[PDB]
Amino acid sequence: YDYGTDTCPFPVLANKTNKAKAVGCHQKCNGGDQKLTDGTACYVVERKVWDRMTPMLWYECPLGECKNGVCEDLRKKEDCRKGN
Amino acid sequence: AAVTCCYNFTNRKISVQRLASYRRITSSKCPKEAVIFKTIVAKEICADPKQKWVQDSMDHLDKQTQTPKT
């Protein structure tokens, strides 16, 4: 009973724009490595940090761009929050 | 409670015997509206709200919740 490795829900953080962004660019999914598509907007934030972020409160997040499943640092920061 | 998004959909129907519950992604902050099915072994699977089987499966799950038999 297998499912595609690209079908798992992915953790995100919302911002002041109209679209949330991915927390990192990869995660385990259905026994394999779910890598988001190259060029996906992401935050350079580890899942373990995201797990314990206080909901609702605004943080400053490091912006990035996915390449080969890694959120590459864009040396820019923006307001982010857990909870859409 | 809305802290995930679906980036792709499954491209095959899930037999309803495998399905336990579902949640809808309606937030415009996600790339697309989605349905997340939770299976009987706690897998979370993103699915297209526009496919009949997805809509039929939500209907069937809602009917079970509404008419349990002791």
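By the numbers in Swiss-Prot, the shown part of chain B spans 30-99.
Per the header: X-ray crystallography, 1.7 Å.
Any Cβ shown, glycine's included, is placed from N, Cα and C.
Database features (Swiss-Prot):
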- B:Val32 to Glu: Slight reduction in affinity (MUTAGEN)
- B:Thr33 to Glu: Slight reduction in affinity (MUTAGEN)
- B:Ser50 to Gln: 40% reduction in activity (MUTAGEN)
- B:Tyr51 to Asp: Loss of activity (MUTAGEN)
- B:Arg53 to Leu: Loss of activity (MUTAGEN)
- B:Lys81 to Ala: Strongly reduces heparin binding (MUTAGEN)
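When secondary structure is read from DSSP and collapsed to three states, B:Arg53 (mutagenesis position) falls in the strand class. Of all the mutagenesis positions listed here (B:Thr33, B:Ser50), the one with the fewest other CB atoms within 10 A of its own CB is B:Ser50. A sphere of 10 angstroms centred on the C-beta of B:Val32 (mutagenesis position) encloses 20 other C-beta atoms. Neighbour counts of Cβ atoms within 10 Å were taken for the mutagenesis positions B:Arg53, B:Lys81; the minimum is at B:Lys81. The Cβ of B:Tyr51 (mutagenesis position) lies under 8 Å from the Cβ of B:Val64, B:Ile65, B:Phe66, B:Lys67, B:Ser86, B:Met87, B:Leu90, each of which sits 6+ residues away along the same chain. The separation of B:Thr33 (mutagenesis position) from B:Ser50 (mutagenesis position), Cα to Cα, is 17 Å. Cα of B:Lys81 (mutagenesis position) to Cα of B:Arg53 (mutagenesis position): a distance of 15 Å.
For the pair B:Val32 (mutagenesis position) and B:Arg53 (mutagenesis position), the C-alpha distance works out to 12 angstrom.
B:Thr33 (mutagenesis position) sits 11 Å from B:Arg53 (mutagenesis position), taking the CA atoms of both as reference points. DSSP assigns B:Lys81 (mutagenesis position) to a helical segment in the three-state reduction. In sequence order, the mutagenesis positions from B:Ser50, B:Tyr51, B:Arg53, B:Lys81 that place a Cβ under 8 angstroms from a chain A Cβ amount to none. Look at B:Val32 (mutagenesis position): DSSP puts it in coil.
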